[PDB]
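See below for the structure under consideration.
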Amino acid sequence: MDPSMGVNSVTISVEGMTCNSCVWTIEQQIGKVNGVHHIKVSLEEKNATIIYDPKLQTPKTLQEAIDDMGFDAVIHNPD
């Protein structure tokens, strides 16, 4: 099989930040919320890629994550 260590990846766009603390502080919590392996942001393209263990969490937490801070960020992955 090839479940890739039972994990999934979710990418989202961004258009409302200011200082590194913006996405980086957000990526820190979303990465410190559970079994989040790694993540990364790129103001160059206004977006950020992060993963998350579906066996422990899911794409819903990510939805609640943005709704928790406010950074107007939109996802681009259906599942």
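Cβ from N, Cα, C; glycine included.
In three-state terms derived from DSSP, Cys22 (mutagenesis position) belongs to a helical segment. For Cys22 (mutagenesis position), the Cβ neighbour count at a 10 Å cut-off comes to 18, with all displayed protein chains included. Residues or ranges marked as Cu(+) 1 binding site in Swiss-Prot (evidence: experimental evidence): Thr18, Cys19, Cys22.
Annotated domain 'HMA 1' per Swiss-Prot: 8-74, in sequence order.
Record note (Swiss-Prot), mutagenesis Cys22 to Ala: Impairs Cu(+)-bridged heterodimer formation with ATOX1 while increasing the reactivity toward cisplatin. The unchanged residue is displayed.
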What is the number of residues in the domain 'HMA 1' (8-74) that are helix, strand and coil, as DSSP sees it?
26 helix, 19 strand, 22 coil
